[PDB]
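Below is one structure, written out as structure tokens, with a few remarks after it.
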Amino acid sequence: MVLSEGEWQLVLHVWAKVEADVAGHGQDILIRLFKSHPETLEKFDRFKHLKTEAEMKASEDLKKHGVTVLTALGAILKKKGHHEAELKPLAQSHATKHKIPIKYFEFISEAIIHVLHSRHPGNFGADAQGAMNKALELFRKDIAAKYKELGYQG
Ligand code: HEM
């Protein structure tokens, strides 16, 4: 898939707002994911034990990981499709070390869109959401192809 420049522009414009509060967005997104798809919480031995949203909210380790997640994602989006080098070590650890099925990437994609829509509605209208969804689909399709190369797929 190929995004146009206009689409990239919509993505990076909303991402610029996210980067005003990286820690806050990372928390919201991960909490959104664990609530909506409790199965994903299970893959994190580090967080497996958190029982409620408040514990999640109060967890500094969780906030730290959300920063790490969003920094890695931001670096990928800013490459505007040219992200082969950034994707390789990420595919390898998620497929081989952490054992994450491809499906869970769609779940986090959903969470990201939910949170941007909630916090940035003036900069996340229908066209901007379509562009972000395209950017994340591009991402997931490239990660899936790497999974297959690496021996996992799924
Ligand atoms: C937007 C997609 C994602 C990005 C950019 C991302 C990025 C990262 C990064 C940068 C790390 C730390 C270094 C590494 O181990 O590679 C990490 C660790 C990890 N990721 Fe992801 N991740 C994503 C999605 C997911 C999903 C969907 C899951 C599970 C449902 C997941 C589970 C994990 C686990 C289990 C760790 C290790 C945490 C620890 O105990 O330190 N990742 N991720």
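Looking at the header, which is where the method is noted, we find X-ray crystallography, 2.1 Å.
Just so you know, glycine gets a Cβ as well, placed from its N, Cα and C.
The annotation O2 binding site is assigned in Swiss-Prot to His65. For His65 (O2 binding site), the number of other Cβ atoms no farther than 10 Å from its own Cβ, over all displayed protein chains, is 17.
The annotation nitrite binding site is assigned in Swiss-Prot to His65.
The Cβ of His94 (heme b binding site) has 21 other Cβ atoms within 10 Å, all protein chains considered. The heme b binding site annotation in Swiss-Prot covers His94.
If you draw a 10 Å sphere around the CB of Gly122 (variant position), it holds 8 other CB atoms from the protein chains shown. Quoted from Swiss-Prot, the note attached to the natural variant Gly122 to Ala states: In metmyoglobin.
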Cα of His65 (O2 binding site) to Cα of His94 (heme b binding site), in Å and rounded, measures 15
Rounding to whole Å, the Cα atoms of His94 (heme b binding site) and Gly122 (variant position) are apart by 34
